[PDB]
Amino acid sequence: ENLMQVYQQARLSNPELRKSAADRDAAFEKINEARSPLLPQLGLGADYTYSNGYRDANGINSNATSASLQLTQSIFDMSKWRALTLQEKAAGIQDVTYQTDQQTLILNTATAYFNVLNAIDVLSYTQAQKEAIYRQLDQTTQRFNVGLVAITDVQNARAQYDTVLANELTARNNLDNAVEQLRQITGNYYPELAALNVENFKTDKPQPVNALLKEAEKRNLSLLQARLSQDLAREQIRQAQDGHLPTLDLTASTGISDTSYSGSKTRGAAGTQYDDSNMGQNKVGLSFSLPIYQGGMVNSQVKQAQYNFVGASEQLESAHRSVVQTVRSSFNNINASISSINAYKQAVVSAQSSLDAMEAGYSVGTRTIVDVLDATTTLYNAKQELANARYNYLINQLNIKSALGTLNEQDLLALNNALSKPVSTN
Amino acid sequence: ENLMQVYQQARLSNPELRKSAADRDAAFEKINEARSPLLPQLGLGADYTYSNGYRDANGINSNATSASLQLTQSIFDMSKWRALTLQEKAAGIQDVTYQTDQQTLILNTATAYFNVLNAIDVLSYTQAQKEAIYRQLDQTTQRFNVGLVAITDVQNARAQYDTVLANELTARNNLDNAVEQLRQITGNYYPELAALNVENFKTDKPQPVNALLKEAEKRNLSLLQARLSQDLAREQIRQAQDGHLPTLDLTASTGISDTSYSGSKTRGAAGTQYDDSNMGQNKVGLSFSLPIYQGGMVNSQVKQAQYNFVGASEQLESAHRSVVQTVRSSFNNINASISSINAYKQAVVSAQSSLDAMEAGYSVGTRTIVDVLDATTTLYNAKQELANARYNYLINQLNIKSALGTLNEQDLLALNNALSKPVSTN
Amino acid sequence: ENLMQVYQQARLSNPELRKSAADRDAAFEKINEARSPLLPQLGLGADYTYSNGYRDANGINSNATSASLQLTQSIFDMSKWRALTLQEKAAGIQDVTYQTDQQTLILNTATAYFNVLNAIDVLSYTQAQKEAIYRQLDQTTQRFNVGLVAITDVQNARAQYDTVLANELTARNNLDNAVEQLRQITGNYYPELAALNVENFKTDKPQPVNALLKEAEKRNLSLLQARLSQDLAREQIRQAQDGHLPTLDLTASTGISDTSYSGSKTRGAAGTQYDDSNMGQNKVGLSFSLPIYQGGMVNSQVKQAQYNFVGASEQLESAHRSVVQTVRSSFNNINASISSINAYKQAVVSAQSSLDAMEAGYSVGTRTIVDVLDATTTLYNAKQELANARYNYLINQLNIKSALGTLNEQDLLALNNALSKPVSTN
């Protein structure tokens, strides 16, 4: 129910987070097959085959029968080690992006949480507006009944009333909308959520921008991923270099053989050579090769890896400019939130005193209760529009921390301190 | 001209629909080559080759003249069947997404069709606004001429007139833009389109939400595609399992070769063995093999397929909760459309009576005709903003029908029933 | 500083432009390896291997020792030439898109610049608004001090003041934002930028739209790229046709051999055949093959390439509809800009005369100076909202020129003519 608990149940409800985790699992597991080729290749084959050599040596008839194990083991080829390193760095990549997605979950969660509150706010306010305009219409109606005014005004207040009805329904509708938005990252409905403890609000001042810039230089996930991409490009480079490598290898195998000769040609002077055999063999030995020159195969690849490299570096710098922009913008947004909160506070005070004034106006009955509710309307609107400003302060409070690439459950707990009273959702 | 006919010509004018159709054609045709490998592989590779030995067995010249056909046919390998099933499911995928795109074309079609209707409205009424403000400029002008109100007001009205002119030009401009928007899907410019039969609106109540839930769950295209994706992942799993398959084979080949001999070394005791060859051959037989352990080849792939599976499943549930969200939101939007239509109707009646009232004001001339056209302004603005609301009702109709995964020409035919009088576009 | 210089320093600062450049370098360089296969394949693969017979073959140990260079050279396979042509066309593609981004850098570069100007504008004027409202607060305050009015008004003016303060901070904030936006393209902060020379502002009429269309047919980069895609699809088609090609080839290689015998079975009646032999060889000759029939390999591929072709064609027409839409829309936007500029000009004149009027009002003291500054507020707001309109005129100019697929530094120079006075940024 509390934002913390909301994070808790939602910690498993997210598929994409779990999806990404599983993807990381795919990467780390893929490292295994990345290690695989270096290991020896035990194998087996078998065959049977009749043959008939027509023409010249025509009339011979020869079935053939054989089977063999074939162990093989390459030794010298660093390219596989290279690919292994690629797999490693890619794994680190997947790790980082996974953490990123975690932070994303945090953000979305908090956002969706606040939206419900805001919807409740607008709901109630639009309601009070409804009643106010309603008795406005009733008054005006009665005023026509005694004939003081033109019918046109009656229809006017009519239109006001219908309009505000639409305003009710759309808002109430937005309520459940946001509710389902919450279920989207939960899979569960919630009857109620804790109200903000506005009385104990934190008007915390921002840290100086430069240190934040430093921490940003140190620990944004994205730029880190860029650097990993760069190093990976370097790995691609040496992998392109790998083509020049001599390929030391070692075969090892044994094989049975049968083959029973037949046909009239075998008859007469078989000379043992035409006789059926039972031979078997245990071949084992080195294998090796070297490309020397291959039409410029391993040449263009080099430059390709190079362009890939420098381009990746460009992406890195782009990320750099990006994080600078983002963090500054966030900081600034926080300040904006501050000032806005100030303004709306004062507005609250204003509408309040105005309200009390008009209430006194009804105290000796100078006005109508309707008007009192008009001031009441302005009052509430100002109220949780100010609350809205506070939540915006919170969101910015996360974004800057998000900008750092840091974030944790603990910040959300600090948020959880802010919550207070239970509040029914619908 | 009518929305139905517009859809009719639209059915061929769309490239992307036809594109997707042809893509389905590709997906189906590819199933054929998916069936292909099982078929026998006939072949030929005759060639000639000189040879000149040296060192130890130096000086014995020769030249082979090989020529042989090679039919081949493996029998046991389920992995290919697996890939066939994959291709099948892929074809189902392409099918589903194709139908989806059809619905998409429908939606966009009706949308663009309505936008024109709206722009016409805004155009006309804006024009009336132009005339009204104009004659205000004239009145105020003359009022300066007789020496009354200060020049500043004159320039004010001037600004009004110029501003509203700009509004005209941008209005007309948007009109032709929308016309082109229509041509974009149609490839045709249309001088005129049918007006809505506003007199006979359909105030249908929405069905209870749960039934719609059950239906859409039963037949949404997207989630269906997800399920196909999951099944495909399972197929990938058995395909990973396929690496344990022994590979039964059957070679079948034949042909002749003539290696003529030459060189001085052949001279002396040729022993028939050094005579020129003239042999042919008819080899045929099985070629079995089983991989045994191979460094963990067919291992990591298993878990990879597994993670692929579960992640796909997570996507499935994701899309599930998603469509729940969407359909509820749609229902809600429809209700909003209802209430809005109500409100604007009443606003229409109101502004109308206000109009008639002021007209009566001019009946003894208390006002100016411009004022009457101000009431007229608010009037028609209200009118076809209400029309706009009705179109929104239509769009929501198609949307709720869309989330079902249903949709067809028929609802659009009912929309065609909604249409009435011809109206020139520009 | 001037827009031209800004473009100049920026012209190298862009990563993505340089990125695309290097990518073009890749596309070109890859043509080399595309040419590569036709070249001769020199090679080598020496190796050594022990052998030990058993069962009938038992007791005759040996160890083969082989070494051989291996040149190879294919003669006839058009598919390689085909793929070469593919690579060529791909190079053309990367070229074109590179040109696209070359325009893209320009557009944004103007955009942010004008945004900076605008931000400066709104900033200053908001400041003036601040001072005005401030003195209203002071007036109302003092008025309460002598007690002419209710406290509620005091709080009202209070609220106005805090609000406008918030507007200041967000304004300044937006200023620095835009500054950083500029740095994003440049990597450099800028103290100052040239003011527009509004006095000599251009108002050229657009060329008639049809001529612009014929011009459009010439060289939009996008559509050209589409046509290249089509031709590429055709190349894919002939490449599918290339599976019918007989594969004429030429083997050419030489190698030595040693192979030493061992074992007691070799002893006795060796018959020369059971003796060590240091043979060498110089094999050379033709190679050839032809598929005949392969289970429908090169069949489904044909239809596949065909579908690829037609789909590409559909994309081409899609691009056609696209460019028509965009160019007309641009033209229209220009017209809108014109009329808007007209309107705001007149508004400026109006507010000006109103200002002078009220100034005269203070000349004999009929009003507060604050009010005069209110007119001042409306004044400047109108002023550089009009400026904003002029920049929109410029942006539209660049847009329509962009739709042409044209654009150059020279148009930006023509823009550079428009600039005038130096202006500090913050």
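Using the numbering of Swiss-Prot, the residues shown for chain A are 23-448, in order.
For all residues, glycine too, the Cβ spot is worked out from N, Cα and C.
If you check Swiss-Prot, you get these features:
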- A:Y384 to F: Partial channel opening. Increases sensitivity to vancomycin, by allowing its passive diffusion across the outer membrane; when associated with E-389 (MUTAGEN)
- A:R389 to E: Partial channel opening. Increases sensitivity to vancomycin, by allowing its passive diffusion across the outer membrane; when associated with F-382 (MUTAGEN)
- A:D393 to A: Decreases inhibition by hexaamminecobalt(3+) (MUTAGEN)
- A:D396 to A: Decreases inhibition by hexaamminecobalt(3+) (MUTAGEN)
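Non-local contacts of A:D393 (mutagenesis position) by the CB criterion (under 8 A, 6+ apart in sequence, same chain) comprise A:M380, A:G383.
Across the structure, A:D396 (mutagenesis position) and A:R389 (mutagenesis position) place their CA atoms 12 angstrom apart.
Within 10 Å of the C-beta of A:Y384 (mutagenesis position) there are 14 other C-beta atoms, taking all protein chains into account. There are 19 other Cβ atoms within 10 Å of the Cβ belonging to A:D396 (mutagenesis position). Of all Cβ atoms in the shown protein chains, 16 besides its own fall within 10 Å of the Cβ of A:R389 (mutagenesis position).
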